[PDB]
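Asker: Got a structure for you, written out below as C-alpha cells; questions coming shortly.
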2 protein chains.
Amino acid sequence: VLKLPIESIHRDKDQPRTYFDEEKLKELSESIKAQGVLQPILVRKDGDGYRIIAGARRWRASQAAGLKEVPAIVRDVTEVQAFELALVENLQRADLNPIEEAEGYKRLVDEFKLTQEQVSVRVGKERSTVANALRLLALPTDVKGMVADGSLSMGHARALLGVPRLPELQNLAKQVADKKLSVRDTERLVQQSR
Amino acid sequence: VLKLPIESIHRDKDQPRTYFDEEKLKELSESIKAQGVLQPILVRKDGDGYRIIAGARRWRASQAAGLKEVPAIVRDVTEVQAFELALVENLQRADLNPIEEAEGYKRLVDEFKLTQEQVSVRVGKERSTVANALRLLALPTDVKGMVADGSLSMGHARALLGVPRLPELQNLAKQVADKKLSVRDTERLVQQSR
Ligand SMILES: Nc1ccn([C@@H]2O[C@H](COP(=O)(O)OP(=O)(O)O)[C@@H](O)[C@H]2O)c(=O)n1
Ligand SMILES: Nc1ccn([C@@H]2O[C@H](COP(=O)(O)OP(=O)(O)O)[C@@H](O)[C@H]2O)c(=O)n1
Ligand SMILES: [Mg+2]
Ligand SMILES: [Mg+2]
C-alpha cells in the first residue's frame, strides 16, 4: 500500500457517480480527520499521475481535510475492467441496519466509556444522529425488530417514542408497519395517545 | 498487498454485525470470483492468527468462493479503536442511486460491448437485477429524476413502465410520489390505462 501525493491523483471522467451529497462528504472528511483513510483508494497510471478507479469521495474528503497523501493501490487494468471495479466496489456492500448502528454507539458508550460527544467525533456523525440512534434502543423488542428489518423507518420510530403506555406503543407500531402508514400520519396518532 | 492464509483469520466476537443476508453474500462471492477481493480486509494480530476489524463479509464470501488467501492490512490498534474503525468503515459510505447503477450497466453494454450476461457475471449481480435496472432507463427524464432522488422506489418505477401513453405515465408518476401511494396501489392504476 502506497501513500500517493494527493496532487498526483485526478478524477475519472467516465466515473459512474455524478452527485456528491455535501453533508455526507463533510461527515466522511470528519471520520478521516479522526481515523485516517481506512481503505486505500484504487487508481491506475494516467497522464502525469493517477486517475481514480474507485475512491472519489475519499479523495475529495481527504483534500477537504488538508491531507498531503492518500493510501492507494495502483491497479494495472483496462478501461473496461476499471469501470467494472468501480461498480463492484460501490454495489457489493451491505449496510448496518439502524439497530446495529445504534448498538454500535451503545457499546462505545457502555463498554468503552466514551461520551456521546466522543462517539460523534471518533466516528464522524452528528450529535443528533448519535443521540437519536441511542433513544431507539428504549423501544420494546418487537418494535426494534421492525426497525431492524426495515418495516419501520427511523422517522417512524422517533415518533413512537412519544407514546406513554408500552402496551399502546406496541399496538400502534404494529398498525403503522402493517398499514404502511407515512411518518406524518404516525405523528398525529401518537398525540392522541397522550 | 499482504495475502493472509484464509484459515489464519477468525471473526471478532465483538463485531457490530450479526445477520448476513444470504443472497447479498452470494452476490459478494460471485464478484470475488470475477474480480478478487478489491479492498483488503482490516485485521489485528490476535491469538495464533488474526481477528477481523472490518471485512467479515469479504472473509465469508472468499471462503464460499474457495480462495486460500485474502488481501489484508494488519493494524496495531486498541480494542476501542478497532471497534471505531469497524463502525466508520460501514457507516461512512454513500451508495449509487438506482439510476446511477442502471447507467453503469448501460455503459458496460453500450460503450464496452458486454452482453447483459457478462455484466451479471463480471459485476456479480443477478440477471433480473441487471435487466430490471436497464428497463428503468426507458422512463422519461422527470420520472428517472424521481427514482434517482428516492421519491419513487424501484418497485413503483417497474409498475409505471406498463403505462402506454407517455403524458399519462408522467402524470401518474407525479401523483404516486405526491400522495406517497404504495406499490400495490400504483399497479392497479396502471392496468386501467391500457
Ligand atoms: N469483489 C469485491 C466486492 C466488494 N468489496 C468491498 O467489500 C466491502 C464490502 O462491505 P460490507 O460492509 O458489505 O462487508 P465487509 O466485507 O466489510 O464485512 C466494500 O468496501 C466493498 O467495496 C471488495 O473489496 N471486493
Ligand atoms: N475514514 C474512512 C471512512 C470511510 N472509508 C471507506 O471509504 C469508502 C467510501 O465509499 P463511497 O462509495 O461512499 O465513496 P468512495 O470513496 O469509494 O468514492 C468505504 O469503503 C468506506 O469504508 C475509509 O476508507 N476511511
Ligand atoms: Mg465508491
Ligand atoms: Mg464492512
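In chain B, numbers come from Swiss-Prot; the residues present are 38-231, in order.
Looking at the header, which is where the method is noted, we find X-ray crystallography, 1.9 Å.
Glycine is no exception: its Cβ is also placed from the backbone N, Cα and C atoms.
According to Swiss-Prot, the protein carries these features:
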MUTAGEN   B:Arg54 to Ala  Binds but does not hydrolyze CTP, does not accumulate on parS DNA
MUTAGEN   B:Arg94 to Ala  Binds but does not hydrolyze CTP, does not accumulate on parS DNA
MUTAGEN   B:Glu126 to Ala  Still binds CTP-gamma-S, almost no CTPase activity with parS, ParB is dispersed in the cytoplasm with a few poor foci, 87% of cells have chromosome segregation defects. Does not accumulate on parS DNA
BINDING   B:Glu126, B:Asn127  Mg(2+) binding site
MUTAGEN   B:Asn127 to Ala  Slightly reduced binding of CTP-gamma-S, no CTPase activity with parS, ParB is dispersed in the cytoplasm, 90% of cells have chromosome segregation defects. Does not accumulate on parS DNA
MUTAGEN   B:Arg130 to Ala  No longer binds CTP-gamma-S, no CTPase activity with parS, ParB is dispersed in the cytoplasm, 79% of cells have chromosome segregation defects. Does not accumulate on parS DNA
Asker: Could you check which of the mutagenesis positions B:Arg54, B:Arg94, B:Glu126, B:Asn127 have their CB within less than 6 A of ligand 2?
Answerer: B:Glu126
Asker: Tell me, how many other CB atoms lie within 10 A of the CB of B:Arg94 (mutagenesis position), whichever protein chain they belong to?
Answerer: 20
Asker: What kind of secondary structure is B:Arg94 (mutagenesis position) part of, going by DSSP in three states?
Answerer: helix
Asker: Using DSSP and three states only, what is B:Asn127 (mutagenesis position)?
Answerer: helix
Asker: For a quick check of understanding: among the mutagenesis positions B:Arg54, B:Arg130, which residue's Cβ has the most other Cβ atoms within 10 Å?
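Answerer: Its Cβ has the most other Cβ atoms within 10 Å: B:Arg54.
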Asker: Rounded to the nearest Å, what's the C-alpha distance separating B:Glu126 (mutagenesis position) and B:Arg94 (mutagenesis position)? Just drop the number here, would you?
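Answerer: Distance between the two Cα atoms comes out at 13 Å.
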Asker: Using C-alpha atoms only, work out the spacing between B:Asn127 (mutagenesis position) and B:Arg94 (mutagenesis position) and round it to an integer in Å.
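Answerer: B:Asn127 (mutagenesis position) to B:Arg94 (mutagenesis position), Cα-Cα distance: 11 Å.
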Asker: Within 10 Å of the Cβ of B:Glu126 (mutagenesis position), how many other Cβ atoms can you find? Include all protein chains, please.
Answerer: 20
Asker: What's the number of neighbouring CB atoms sitting within 10 A of the CB on B:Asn127 (mutagenesis position)?
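Answerer: B:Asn127 (mutagenesis position) is surrounded by 19 other Cβ atoms within 10 Å.
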Asker: Could you check which of the mutagenesis positions B:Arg54, B:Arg94, B:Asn127, B:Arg130 have their CB within less than 6 A of ligand 1?
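Answerer: If the test is a Cβ under 6 Å from any atom of ligand 1, the answer is B:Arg94, B:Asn127.
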Asker: Using the alpha carbons only, what distance in Å do you get between B:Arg94 (mutagenesis position) and B:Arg54 (mutagenesis position) once rounded?
Answerer: 10
Asker: What Cα-Cα separation, expressed in whole Å, is found between B:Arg54 (mutagenesis position) and B:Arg130 (mutagenesis position)?
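Answerer: Each residue's Cα considered, B:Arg54 (mutagenesis position) and B:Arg130 (mutagenesis position) end up 16 Å apart.
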